[PDB]
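**Q** Got a structure for you, written out below as structure tokens; questions coming shortly.
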Amino acid sequence: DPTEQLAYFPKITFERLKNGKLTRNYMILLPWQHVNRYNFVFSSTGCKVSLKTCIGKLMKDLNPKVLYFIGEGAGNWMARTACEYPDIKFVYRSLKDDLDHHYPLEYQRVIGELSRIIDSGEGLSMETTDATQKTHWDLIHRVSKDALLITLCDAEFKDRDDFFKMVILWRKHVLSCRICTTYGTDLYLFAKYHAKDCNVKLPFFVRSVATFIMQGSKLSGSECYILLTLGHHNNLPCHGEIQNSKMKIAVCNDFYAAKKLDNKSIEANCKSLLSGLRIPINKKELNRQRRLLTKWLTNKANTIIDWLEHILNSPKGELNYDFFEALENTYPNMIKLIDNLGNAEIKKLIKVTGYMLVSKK
Ligand SMILES: Nc1nc2c(ncn2[C@@H]2O[C@H](COP(=O)(O)OP(=O)(O)OP(=O)(O)O)[C@@H](O)[C@H]2O)c(=O)[nH]1
Ligand SMILES: C[S@@+](CC[C@H](N)C(=O)[O-])C[C@H]1O[C@@H](n2cnc3c(N)ncnc32)[C@H](O)[C@@H]1O
Ligand SMILES: Nc1ncnc2c1ncn2[C@@H]1O[C@H](CO)[C@@H](O)[C@H]1O
Ligand SMILES: [Zn+2]
């Protein structure tokens, strides 16, 4: 039942900016945005962004039967959407390159099966899975004959110019396509954007309706989600506007823990971080992991156990950046930890840390 899987997803905090300076330098080196993402394995974007939370009214008003997810990788965002809207069908696209997922592995794990994905991009070439290519847009209706009422794009492009290439092709499709033109101009593209320079105009006849600043976005970044439509063009958000909104959330809000614990998922993340790690993670479990060690792999294992021991011995606090800064700055081996563990391992470490923090008291 998709509605029961929704309790594994944490509540989202965000700010909507419809179309003084606040600063706080958090002395953090870890990707703490994954703190409440312990229930998800291959991807976890759904813990950060949600269609019901951000564009609930638009979802209700347009009432799409089919949603188009492009640059959707393992499909966790699509999976949360499938839990929020149990009757909606999906068209999935993601760049086929073998660097990331081009099959919705996380959607499959969360939902159980792919019956609601009517088009998963089976038999498509690298070119026809690429959102910056015209052929990708020309083949978007090979299964679904429903107009692109709402298109979702979470693609992380190799170059900044690729975002514009994608937006131009979305506009060229919705203004040419027999299916989409028949529906009209009330069509939307909800896309991930990294805010940089100001006075950067959107392509001709592409208009931003709102800018969404998510609590779950990387603190050092400038990521945001823009709701785009057809109409007289305006400017993209710049780094400055996004910083104030993002700093307020970081300073004032706590991360919500998921209502329910997904034990199979938590165990899958624990074993992925340290092979053989069991739940509950206590003094007994960490001493057992230490005893198994008695090399490069043992050095990495010791670094992990030392951090989990520090979390175990740490006092309980609220899930916020002030507490995260305290956790890092009370740990004497911080620089050795970031030096020893890679980006993927550190991300797994934060999910497991988050599970431990939520489990306290
Ligand atoms: N490798 C990996 N990436 C994930 C996983 N779950 C989510 N992500 C990524 O994490 C992102 C969360 O947004 P951010 O905080 O903006 O990004 P980031 O580039 O992942 O972050 P940092 O780890 O802080 O460098 C998602 O959009 C995904 O790209 C996961 O299990 N593994
Ligand atoms: C942030 S991940 C998407 C995560 C997804 N929302 C989830 O919940 O699993 C970004 C994805 O964009 C893909 N991508 C990168 N460039 C792309 C392009 N040109 N066209 C389509 N997808 C692209 C990457 O392969 C990657 O899977
Ligand atoms: N969705 C996007 N919106 C804006 N810029 C992007 C996007 N994806 C990647 N980039 C930019 O591409 C650059 C090179 O990978 C990065 O510095 C990043 O800012
Ligand atoms: Zn169309």
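The residue numbers of chain A are those assigned by Swiss-Prot, with the residues present covering 1617-1635, 1645-1919, 1939-2005 sequentially.
Yeah, the Cβs are placed from backbone N, Cα and C, and that goes for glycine too.
When I checked Swiss-Prot for this same protein, it listed these features:
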DOMAIN    1662-1852  domain 'Mononegavirus-type SAM-dependent 2'-O-MTase'
MUTAGEN   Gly1696 to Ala  Impaired cell-cell spread and/or viral replication. Loss of 2'-O methylation activity but not G-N-7 methylation activity
BINDING   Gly1696, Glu1697, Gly1698, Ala1699, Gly1700  substrate binding site
MUTAGEN   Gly1700 to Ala  Impaired cell-cell spread and/or viral replication. 70-80% reduction in N-protein expression. Loss of 2'-O methylation activity but not G-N-7 methylation activity
MUTAGEN   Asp1755 to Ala  Impaired cell-cell spread and/or viral replication. 50-70% reduction in N-protein expression. Loss of 2'-O methylation activity but not G-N-7 methylation activity
ACT_SITE  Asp1779  active site, for mRNA (nucleoside-2'-O-)-methyltransferase activity
ACT_SITE  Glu1848  active site, for mRNA (nucleoside-2'-O-)-methyltransferase activity
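On this model, are these features tucked inside or out on the surface, and what's nearby?
**A** Just so you know, the Cβ of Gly1696 (mutagenesis position) picks up 22 other Cβ atoms within 10 Å once every protein chain is counted.
Counting only same-chain residues six or more apart in sequence, the Cβ atoms lying under 8 angstroms from the Cβ of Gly1700 (mutagenesis position) belong to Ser1668, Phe1694, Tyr1717, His1726, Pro1729, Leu1730, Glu1731, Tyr1732, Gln1733.
Secondary structure at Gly1700 (mutagenesis position), taken from DSSP and collapsed to helix, strand or coil, is coil.
Counting every protein chain shown, the number of other Cβ atoms lying within 10 Å of the Cβ of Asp1755 (mutagenesis position) is 25.
Cβ environment of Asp1779 (active site, for mRNA (nucleoside-2'-O-)-methyltransferase activity): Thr1670, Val1674, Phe1694, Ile1695, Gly1696, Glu1697, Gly1698, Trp1702, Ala1816, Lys1817 lie under 8 Å away, each six or more residues apart in the same chain.
The secondary structure of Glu1848 (active site, for mRNA (nucleoside-2'-O-)-methyltransferase activity), as reduced to three states from DSSP, is extended strand.
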**Q** Would you mind ranking the recorded positions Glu1697, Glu1848 by how many other Cβ atoms sit within 10 Å of each Cβ and giving me the lowest?
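**A** Comparing Cβ neighbours within 10 Å for the recorded positions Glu1697, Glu1848, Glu1848 has the fewest.
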**Q** For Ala1699 (substrate binding site), list the number of other Cβ atoms lying within 10 Å of its Cβ atom.
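**A** Its Cβ has 25 other Cβ atoms within 10 Å.
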**Q** Within 10 Å of the Cβ of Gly1698 (substrate binding site), how many other Cβ atoms can you find? Include all protein chains, please.
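**A** The Cβ of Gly1698 (substrate binding site) has 25 Cβ neighbours within 10 Å.
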**Q** Can you give the distance in Å from the Cα of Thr1919 to the Cα of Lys1939, which flank 19 unmodelled residues?
**A** 12
**Q** Taking the mean position of the Cβ atoms of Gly1696, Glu1697, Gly1698, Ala1699, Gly1700 as the substrate site, which residues outside that list, in the same chain, have a Cβ no more than 8 Å away, listed in sequence order?
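**A** Filtered neighbour residues, in order: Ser1668, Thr1670, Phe1694, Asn1701, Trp1702, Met1703, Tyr1717, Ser1719, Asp1725, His1726, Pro1729, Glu1731, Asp1779.
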**Q** Can you give me the CA-CA distance across the unmodelled stretch from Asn1635 to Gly1645? There are 9 residues absent, and I want it in whole angstrom.
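**A** Per the coordinates, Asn1635 lies 19 Å from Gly1645, Cα to Cα.
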